[PDB]
Amino acid sequence: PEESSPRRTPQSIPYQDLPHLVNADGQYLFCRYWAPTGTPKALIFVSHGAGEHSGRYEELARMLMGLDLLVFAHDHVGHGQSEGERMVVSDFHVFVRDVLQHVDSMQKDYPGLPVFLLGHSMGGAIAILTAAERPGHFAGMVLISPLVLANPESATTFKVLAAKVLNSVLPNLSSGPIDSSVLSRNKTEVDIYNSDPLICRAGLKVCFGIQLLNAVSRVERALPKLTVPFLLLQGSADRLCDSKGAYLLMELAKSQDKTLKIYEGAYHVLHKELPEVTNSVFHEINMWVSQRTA
Ligand SMILES: *C(=O)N1CCC(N2C(=O)[C@H](c3ccccc3)[C@H]2c2ccccc2)CC1
């Protein structure tokens, strides 16, 4: 008997040449690490949003590593360089389970360190659910435009189409894709998003949209259990995650250490917005994590 051909990413790169982790379902997740030259003060997991991937966090990760944190991430199943049918998940909990496996694995290699989470959009719903599953385990969470409440006009349009796939057998159904111009007022960052071949810019598959509605439902039920410290950054003109969700998260979370910063006029991707906003986002995350790792 001979060993089968190396498992490769969806872009045909052997996983044996890349940092990776195999999840509970036997799926390979592509991993990224940014470690300081000294002994890290803390670990921080970066949780990307729907359709994107971990490579989009390069600059934020380098800033965090500059604070002597060991930053780590993986592409969620169905995204980027990880395995899985594109933007499909059997249940939304798979994302949370896989973050927990990676966090548990890193804490074995770097024991006794505080661990933080940083999430954007769906990645912020994943961070919230991860922290609610393990009360008292995480030192803090940084949320950038987390998915807590979808945009009201898009939630109504979807929930109707969703109950049509929920009543019949229609596997290939999909809604329309995101209008990339609403991601950011920074046109260069919108063009970069439109140029990245690791980003899935296809319309949302209805099955996946159902899992996002499950995520929103679960986030709402988790808020009375959420006690982790958090920093919440939200743009007032975000057409993807309505700002009303950020106010509801500040109100309903039980956390004793919660802070909200609103960026007036800003769109969704605050860490890739107009320079004045992006520089503030980086500075605020730096101060917030620096204060909680001293
Ligand atoms: C960050 O990762 N996200 C991706 C999903 C996106 N989104 C919602 O929220 C809407 C949704 C939610 C649940 C089921 C179906 C659709 C979509 C959306 C919003 C606005 C326009 C187009 C698509 C928020 C950001």
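By Swiss-Prot numbering, chain A shows 2-295, in order.
Method of determination (from the header): X-ray crystallography, 1.5 Å.
The backbone N, Cα and C atoms fix where each Cβ goes, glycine too.
Quick look at what Swiss-Prot lists:
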- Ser122: active site, nucleophile (ACT_SITE)
- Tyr194 to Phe: Does not affect ability to hydrolyze 1- or 2-monoacylglycerol (MUTAGEN)
- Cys201 to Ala: Does not affect ability to hydrolyze 1- or 2-monoacylglycerol (MUTAGEN)
- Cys208 to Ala: Does not affect ability to hydrolyze 1- or 2-monoacylglycerol (MUTAGEN)
- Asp239: active site, charge relay system (ACT_SITE)
- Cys242 to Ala: Reduced 1-monoacylglycerol lipase activity (MUTAGEN)
- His269: active site, charge relay system (ACT_SITE)
Check: Which recorded positions (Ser122, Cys201, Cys242) fall within 10 Å of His269 (active site, charge relay system) by Cα distance?
Finding: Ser122, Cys242
Check: Counting distance between Cα atoms, which of the recorded positions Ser122, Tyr194, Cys201, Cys208 is nearest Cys242 (mutagenesis position)?
Finding: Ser122
Next item on the list: Mind giving me a neighbour count for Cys201 (mutagenesis position)? Other Cβ atoms within 10 Å of its Cβ, every protein chain shown.
Entry: 19
Checklist line | Secondary-structure category, per DSSP, in which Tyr194 (mutagenesis position) falls | finding: helix
Checklist line | Structural state of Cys242 (mutagenesis position), classified by DSSP into three states | finding: strand
Next item on the list: Mind giving me a neighbour count for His269 (active site, charge relay system)? Other Cβ atoms within 10 Å of its Cβ, every protein chain shown.
Entry: 23
Next item on the list: Report, in whole Å, the straight Cα-to-Cα distance of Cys201 (mutagenesis position) from the residue listed as 'active site, nucleophile'.
Entry: 15
Notebook entry, point to check: If you measure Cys208 (mutagenesis position) to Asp239 (active site, charge relay system) at Cα, how many Å is it?
Noted result: 24
Notebook entry, point to check: Just how many other Cβ atoms lie inside 10 Å of the Cβ on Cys208 (mutagenesis position)?
Noted result: 20
